[PDB]
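S.K.: One structure follows; several queries about it will come next.
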Amino acid sequence: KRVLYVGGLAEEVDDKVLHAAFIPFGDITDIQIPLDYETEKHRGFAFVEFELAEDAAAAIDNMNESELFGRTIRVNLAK
RNA sequence: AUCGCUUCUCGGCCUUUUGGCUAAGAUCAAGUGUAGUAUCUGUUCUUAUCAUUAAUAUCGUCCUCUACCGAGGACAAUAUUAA
(Lines of atoms letter the chains of each structure in order from A and count residues from 1; the text may use other names and numbers.)
(Lines give C-alpha, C1' and ligand atoms only; values in the text may rest on other atoms or scores of the structure.)
Protein backbone atom coordinates (compact mmCIF):
# COMPACT_ATOMS: atom_id res chain seq x y z
CA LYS A 1 0.00 0.00 0.00
CA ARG A 2 3.17 2.10 -0.39
CA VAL A 3 3.07 2.49 -4.18
CA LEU A 4 0.97 5.20 -5.82
CA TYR A 5 -0.09 5.76 -9.42
CA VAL A 6 0.28 9.40 -10.48
CA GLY A 7 -1.28 10.44 -13.78
CA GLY A 8 -1.95 13.59 -15.77
CA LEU A 9 1.69 14.69 -15.79
CA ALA A 10 2.64 17.62 -18.00
CA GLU A 11 5.66 17.19 -20.27
CA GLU A 12 7.87 19.35 -18.00
CA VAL A 13 7.32 17.05 -15.01
CA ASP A 14 10.19 14.63 -14.28
CA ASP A 15 11.46 12.53 -11.36
CA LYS A 16 12.89 15.63 -9.66
CA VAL A 17 9.59 17.48 -9.81
CA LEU A 18 7.78 14.43 -8.45
CA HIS A 19 10.25 14.00 -5.59
CA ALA A 20 9.79 17.64 -4.59
CA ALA A 21 5.99 17.50 -4.85
CA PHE A 22 5.55 14.34 -2.80
CA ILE A 23 8.33 14.50 -0.20
CA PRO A 24 6.28 16.81 2.04
CA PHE A 25 4.18 13.76 2.93
CA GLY A 26 7.10 11.53 3.89
CA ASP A 27 10.31 9.89 2.71
CA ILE A 28 10.22 8.28 -0.72
CA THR A 29 12.09 5.12 -1.71
CA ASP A 30 11.50 5.02 -5.46
CA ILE A 31 10.11 6.94 -8.43
CA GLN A 32 9.53 5.26 -11.79
CA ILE A 33 8.57 7.04 -15.01
CA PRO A 34 7.93 4.90 -18.10
CA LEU A 35 9.54 6.43 -21.17
CA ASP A 36 8.97 6.30 -24.92
CA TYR A 37 12.49 6.01 -26.33
CA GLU A 38 11.32 7.10 -29.80
CA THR A 39 10.31 10.49 -28.38
CA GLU A 40 12.47 10.48 -25.23
CA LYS A 41 9.49 11.79 -23.28
CA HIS A 42 7.38 10.14 -20.59
CA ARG A 43 3.85 8.86 -21.25
CA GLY A 44 2.06 11.11 -18.78
CA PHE A 45 2.20 8.93 -15.66
CA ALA A 46 4.52 7.54 -12.97
CA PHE A 47 4.66 5.41 -9.84
CA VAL A 48 5.81 6.86 -6.54
CA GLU A 49 6.72 4.54 -3.69
CA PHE A 50 6.65 5.86 -0.13
CA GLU A 51 8.61 4.37 2.77
CA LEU A 52 5.46 4.29 4.89
CA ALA A 53 1.97 3.28 3.81
CA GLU A 54 0.47 5.90 6.13
CA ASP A 55 2.36 8.61 4.27
CA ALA A 56 1.26 7.21 0.90
CA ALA A 57 -2.30 7.45 2.22
CA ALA A 58 -1.95 11.11 3.24
CA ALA A 59 -0.48 11.88 -0.17
CA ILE A 60 -3.43 10.32 -1.99
CA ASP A 61 -5.87 12.41 0.04
CA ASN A 62 -4.10 15.74 -0.52
CA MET A 63 -2.69 15.27 -4.02
CA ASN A 64 -5.49 13.53 -5.96
CA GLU A 65 -7.05 16.13 -8.28
CA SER A 66 -4.51 18.73 -7.18
CA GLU A 67 -2.64 20.95 -9.64
CA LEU A 68 0.89 20.31 -10.86
CA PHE A 69 2.50 22.41 -13.59
CA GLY A 70 -0.86 23.95 -14.47
CA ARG A 71 -2.96 20.81 -14.77
CA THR A 72 -4.94 18.37 -12.63
CA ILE A 73 -3.27 15.14 -11.58
CA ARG A 74 -4.73 11.78 -10.56
CA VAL A 75 -3.35 9.92 -7.54
CA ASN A 76 -4.35 6.52 -6.12
CA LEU A 77 -2.94 3.22 -4.86
CA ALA A 78 -1.23 1.55 -7.80
CA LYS A 79 -2.50 -1.88 -6.87
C1' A B 1 -80.98 -15.95 -40.80
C1' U B 2 -75.51 -14.40 -42.31
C1' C B 3 -69.87 -14.46 -41.83
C1' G B 4 -65.20 -16.46 -39.60
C1' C B 5 -62.61 -20.09 -36.15
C1' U B 6 -62.62 -24.85 -33.48
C1' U B 7 -64.46 -30.10 -32.04
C1' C B 8 -67.16 -34.22 -33.83
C1' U B 9 -69.82 -37.16 -37.93
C1' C B 10 -70.52 -38.49 -43.09
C1' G B 11 -70.58 -38.81 -48.71
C1' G B 12 -67.54 -38.35 -53.20
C1' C B 13 -62.46 -39.02 -55.75
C1' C B 14 -59.74 -42.89 -53.47
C1' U B 15 -57.45 -48.64 -61.06
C1' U B 16 -53.02 -43.73 -56.24
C1' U B 17 -53.34 -50.33 -56.08
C1' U B 18 -52.00 -56.07 -57.08
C1' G B 19 -47.37 -54.01 -64.18
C1' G B 20 -46.37 -60.43 -68.89
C1' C B 21 -46.06 -65.96 -70.58
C1' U B 22 -46.00 -71.90 -70.06
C1' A B 23 -46.24 -78.12 -68.65
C1' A B 24 -50.86 -74.22 -61.28
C1' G B 25 -43.55 -73.24 -65.24
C1' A B 26 -41.58 -77.57 -62.04
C1' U B 27 -40.81 -79.72 -57.11
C1' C B 28 -41.81 -80.36 -51.79
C1' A B 29 -39.38 -82.61 -45.31
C1' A B 30 -34.65 -83.63 -41.59
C1' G B 31 -30.82 -84.41 -38.53
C1' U B 32 -25.07 -84.01 -38.07
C1' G B 33 -22.15 -81.74 -35.97
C1' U B 34 -19.60 -77.20 -33.65
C1' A B 35 -18.59 -73.13 -32.30
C1' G B 36 -20.33 -68.79 -32.24
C1' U B 37 -23.78 -65.47 -31.37
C1' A B 38 -27.75 -63.76 -29.16
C1' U B 39 -30.95 -63.45 -25.50
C1' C B 40 -32.33 -63.81 -20.85
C1' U B 41 -31.59 -63.84 -16.04
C1' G B 42 -30.33 -62.31 -12.08
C1' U B 43 -26.29 -59.90 -9.24
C1' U B 44 -25.34 -55.24 -7.59
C1' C B 45 -25.78 -50.74 -5.69
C1' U B 46 -30.81 -44.60 -7.65
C1' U B 47 -33.25 -40.10 -6.87
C1' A B 48 -30.68 -35.39 -7.59
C1' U B 49 -28.06 -31.58 -10.07
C1' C B 50 -22.58 -27.96 -7.28
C1' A B 51 -20.48 -24.33 -5.51
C1' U B 52 -21.14 -11.91 -0.78
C1' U B 53 -22.32 -6.83 -2.18
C1' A B 54 -21.60 -1.28 -3.36
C1' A B 55 -18.26 2.89 -5.06
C1' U B 56 -13.56 4.79 -7.44
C1' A B 57 -8.98 4.09 -10.60
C1' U B 58 -5.99 1.25 -14.39
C1' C B 59 0.89 -9.26 -18.54
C1' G B 60 -0.99 -11.70 -23.35
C1' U B 61 -3.18 -11.31 -28.16
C1' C B 62 -5.28 -8.06 -32.91
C1' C B 63 -5.50 -3.73 -35.86
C1' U B 64 -3.45 1.22 -37.50
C1' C B 65 0.69 4.98 -37.83
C1' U B 66 6.10 6.41 -37.51
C1' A B 67 11.55 5.12 -37.37
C1' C B 68 12.78 -4.96 -33.20
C1' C B 69 11.22 -0.31 -30.49
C1' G B 70 7.47 3.67 -29.28
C1' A B 71 2.24 5.68 -29.22
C1' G B 72 -3.31 5.01 -29.57
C1' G B 73 -7.91 1.81 -29.50
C1' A B 74 -10.60 -2.95 -28.28
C1' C B 75 -11.01 -7.83 -25.56
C1' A B 76 -9.50 -11.34 -21.45
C1' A B 77 -10.76 -10.16 -14.56
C1' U B 78 -8.10 -7.36 -10.49
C1' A B 79 -8.08 -4.10 -5.93
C1' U B 80 -10.62 -1.77 -1.52
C1' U B 81 -14.84 -1.46 2.16
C1' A B 82 -18.93 -3.56 4.83
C1' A B 83 -22.64 -9.07 7.14
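For chain A, we keep the numbers from Swiss-Prot: what you see runs 5-83, in order.
If you're wondering, the header gives electron microscopy, 2.9 Å.
In case you wondered, yes, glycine gets a Cβ from its N, Cα and C as well.
Feature list, courtesy of Swiss-Prot:
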{"type": "MUTAGEN", "residues": "A:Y9 to A", "note": "Decreased affinity for RNA"}
{"type": "MUTAGEN", "residues": "A:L39 to A", "note": "Decreased affinity for KMT2A"}
{"type": "MUTAGEN", "residues": "A:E42 to A", "note": "Slightly decreased affinity for KMT2A"}
{"type": "MUTAGEN", "residues": "A:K45 to A", "note": "No effect on interaction with KMT2A"}
{"type": "MUTAGEN", "residues": "A:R47 to A", "note": "No effect on interaction with KMT2A"}
{"type": "MUTAGEN", "residues": "A:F49 to A", "note": "Strongly decreased affinity for KMT2A. Decreased affinity for RNA"}
{"type": "MUTAGEN", "residues": "A:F51 to D", "note": "Abolishes interaction with KMT2A. Abolishes inhibition of KMT2A activity"}
{"type": "MUTAGEN", "residues": "A:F51 to A", "note": "Impairs protein folding"}
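Mind running through what each feature is packed against?
M.R.: In this structure, A:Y9 (mutagenesis position) is part of a beta strand by DSSP.
Close to A:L39 (mutagenesis position) in the fold, though at least 6 residues off in sequence, lie A:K45, A:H46, A:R47, each with a CB less than 8 Å from its CB.
Non-local neighbourhood of A:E42 (mutagenesis position): empty, since no residue in the same chain at least six residues away has a C-beta under 8 Å from its C-beta.
A:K45 (mutagenesis position) falls within a strand when secondary structure is assigned with DSSP.
Every protein chain considered, the tally of other Cβ atoms within 10 Å of the Cβ of A:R47 (mutagenesis position) stands at 12.
Within 10 Å of the Cβ of A:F49 (mutagenesis position) there are 15 other Cβ atoms, across all protein chains.
Secondary structure at A:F51 (mutagenesis position), as computed by DSSP, is strand. The Cβ neighbour count for A:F51 (mutagenesis position), using a 10 Å radius over every protein chain in view, is 16.
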